[PDB]
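Inspection log for the structure reproduced underneath, given as structure tokens.
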Amino acid sequence: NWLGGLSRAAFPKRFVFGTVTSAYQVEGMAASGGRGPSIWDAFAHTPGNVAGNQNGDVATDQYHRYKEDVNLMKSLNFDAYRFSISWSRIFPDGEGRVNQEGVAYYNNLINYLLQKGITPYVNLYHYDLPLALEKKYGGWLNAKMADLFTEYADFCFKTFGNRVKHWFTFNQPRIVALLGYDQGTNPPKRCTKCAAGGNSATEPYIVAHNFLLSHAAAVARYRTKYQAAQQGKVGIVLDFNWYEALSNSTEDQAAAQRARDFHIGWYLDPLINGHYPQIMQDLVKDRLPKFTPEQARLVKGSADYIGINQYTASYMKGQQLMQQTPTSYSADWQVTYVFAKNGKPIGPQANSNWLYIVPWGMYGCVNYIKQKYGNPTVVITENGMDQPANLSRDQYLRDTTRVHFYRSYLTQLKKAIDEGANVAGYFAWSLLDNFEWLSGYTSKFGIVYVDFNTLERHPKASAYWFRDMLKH
Ligand SMILES: OC[C@H]1O[C@@H](O[C@H]2[C@H](O)[C@@H](O)[C@H](O[C@H]3[C@H](O)[C@@H](O)[C@H](O[C@H]4[C@H](O)[C@@H](O)[C@H](O[C@H]5[C@H](O)[C@@H](O)[C@H](O)O[C@@H]5CO)O[C@@H]4CO)O[C@@H]3CO)O[C@@H]2CO)[C@H](O)[C@@H](O)[C@@H]1O
Ligand SMILES: [Zn+2]
């Protein structure tokens, strides 16, 4: 059977299923309704930055259509919806004056969700730093971001927190650090060679440190001011792809473990244990900022749950560790990526070149966190795959590969949960085809097809798969 034995009965009582979007990727009205620009508006409006010179000005127009989209998610039997608030739609300059029209939108969206029995899971930040803060403060390079972010979070808690009980601060700070400040391919386009300036060896570490301090400060504000009355939770969303040793050699096993530590441990060791991974301290040395005892104690235990975005897996090959002139965060790991073993690829690729379909990576990641970090409450906050550009509507709708993807990945998630992993929920990326950052509209991740000419929504086979799997 096409469900392959999956249903709500196959998961724990009260396990949460949802779909996910992010503000810039779906809302549209990017320069309307009082919204100020983000670093993504500026970046996407520069010729050559995004596929087809596309941008999120209109995107899926969820701003106008949100009731349609909520009706659709309810009809597909989801329990929850993860979306983000655009900082610059609330505070067009990132601080100071509140855009009341922006506030009204999120009130309307949250209220409709609740009216329809869909639980809002709300991200405060999803790459979309207000342009004004980038220009005035230097963005995430500036330790002052902790104060600026805390003040924004405080406003959101006060304004929405009587209704919203599930918050996330950040989405994938690793990718902000990597793409914004190591490779310089996402805004602010910083790197050692980059026109904007930068230093691929130092800035990714400064940026990560500031995300951690900002998360901790926002959570401290929630707990001391709002939580007694509101009784909600705040976590963080971190990407984690699985790393498997290419062989059972000491060097390959060490390499895979180094990759895990530089990828997820970078954030989870501070959040769970109050320090960076030992290997990162050993290899990165004075380029890795030091938490004071007070900061470390603020960061430790500051996530009520850990969101994990899980997509893919790689093999890892290792080498003797060597003294080397620092060049970048990526090069600091001293590992070699490998995508085949015994002459067989680890899995076929989706439309995105980085996205290898490897369902057992889901089990890898979930098991690893359970065993290493004392089984923290985890929520799978994104999982999904993409179709390419230029298909016909019907080809988009017959998304047989995506159906297989969800059945296989969720089977592997079920295996990990059945072995005792503390996973509380699962969210599909994405509800809708949307603006996929550098890929623009050339990458289709949705379980619902969006015709980008007419803006019409049409559920794909994977949407109906979820509907069948999730019927109550
Ligand atoms: O995209 C859907 C949805 O997901 C969330 O964010 C995504 C994000 O959009 C993607 O950009 C990001 O992609 C990263 C991959 O997950 C990650 O595996 C990949 O790793 C690179 C690595 O950075 C790179 O150094 C490495 O290069 C090696 C070469 O492969 C070798 O041949 C060469 O010899 O050596 C170099 C380095 O030693 O390769 C791998 C790629 O295979 O990096 C990607 C970024 O480039 O994934 C995110 C999720 O993990 C987001 O929430 C949503 O908004 C978004 O729409
Ligand atoms: Zn519209």
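To match Swiss-Prot, the residue numbers of chain A are left as they are there, and the shown ones run 33-504.
Determination method: X-ray crystallography, 1.8 Å.
A Cβ is built for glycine as well, from the same backbone N, Cα and C atoms used for every other residue.
Sequence-distant neighbours of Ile207 (mutagenesis position) (same chain, 6+ residues apart, CB-CB distance under 8 A): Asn218, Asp271. Classification of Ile207 (mutagenesis position) by DSSP places it within a helix. Under its mutagenesis annotations, Swiss-Prot gives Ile207 to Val the following note: Increases KM for substrate about 5-fold. Increases kcat/Km values 9 to 24-fold depending on the substrate.
Annotation of the mutagenesis experiment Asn218 to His in Swiss-Prot: Decreases KM for substrate about 2-fold. Neighbour count (other Cβ atoms within 10 Å of the Cβ, all protein chains): 20 for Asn218 (mutagenesis position).
What Swiss-Prot says about the mutagenesis result for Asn273 to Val is this: Increases KM for substrate about 5-fold. Cβ-based neighbour count (10 Å, all protein chains) for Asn273 (mutagenesis position) stands at 21.
Residues or ranges marked as active site, nucleophile by Swiss-Prot: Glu414. The C-beta environment of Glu414 (active site, nucleophile), restricted to residues of the same chain at least 6 apart in sequence and closer than 8 Å, consists of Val52, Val269, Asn341, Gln342, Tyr343, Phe459, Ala460, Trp461.
Looking at Swiss-Prot, the entry for mutagenesis of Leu470 to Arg says: No effect on KM. Non-local contacts of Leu470 (mutagenesis position) by the CB criterion (under 8 A, 6+ apart in sequence, same chain) comprise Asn81, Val82, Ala83, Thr217, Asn218.
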What mutagenesis positions in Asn218, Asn273, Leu470 place CB under 6 Å from ligand 1?
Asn273
Determine, from DSSP, whether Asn273 (mutagenesis position) sits in helix, strand or coil.
coil
Taking DSSP three-state, what's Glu414 (active site, nucleophile) in: helix, strand or coil?
strand
